[PDB]
Amino acid sequence: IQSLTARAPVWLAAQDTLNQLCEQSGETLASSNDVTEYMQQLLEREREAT
Amino acid sequence: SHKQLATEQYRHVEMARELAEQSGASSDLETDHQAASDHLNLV
Amino acid sequence: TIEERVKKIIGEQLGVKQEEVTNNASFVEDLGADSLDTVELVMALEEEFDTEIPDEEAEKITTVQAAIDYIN
Amino acid sequence: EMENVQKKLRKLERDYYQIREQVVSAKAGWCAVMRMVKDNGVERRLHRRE
């Protein structure tokens, strides 16, 4: 319980930022690799719009 | 603590009852031993 | 009648109106009240009727109807 | 001694009674606030669960 309690607030802050970020986008993220692939799609849209 | 106190009250009453019986027995024994002391003096 | 107490208090403790609660449903999941909210509801019921409900009996009120079943 | 503990039980019982009124009266107001807050504030803006 002490370990979990020390860990909790950081995880909660991270989750709030993540939810805000993915909701700001159209697609919902679920993993590190998923975030990376979304990076790549973002780059492609940059270089088309430009 | 409420239920514990109820149970403790019940047990306490039981012990008091058996001690009352021993008190009565002690009075009876005192009667008998008074007679016994009288008998010793008579002999 | 006297049940107006329960069917009132329930709403006042859960944000729903008097008629919203259905006897078939369950407080734990079908009313949105979590563990803390259900504890508050049962304890408010205890306060209103100036009585006591131990943990074992108190845990048997997950359904809407039970709130009156133990009362009447 | 046990009779005096019984009287302790009575004192504790009235303390419990006080606490119980506190709890129910507090919920009565929680109800109203969470009714009004549903104008999208509670979603994530006010509920800073960190």
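Using Swiss-Prot numbers, chain C covers 3-74, in order.
Yeah, the Cβs are placed from backbone N, Cα and C, and that goes for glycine too.
Annotation note: C:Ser37 (mutagenesis position) sits in a helical segment as assigned by DSSP. Among the mutagenesis results in Swiss-Prot, C:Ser37 to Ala or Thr has the note: Loss of phosphopantetheinylation, and inhibition of cell growth. The residue drawn here is the original one.
Other Cβ atoms within 10 Å of the Cβ of C:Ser37 (mutagenesis position), summed over all protein chains shown, number 8.
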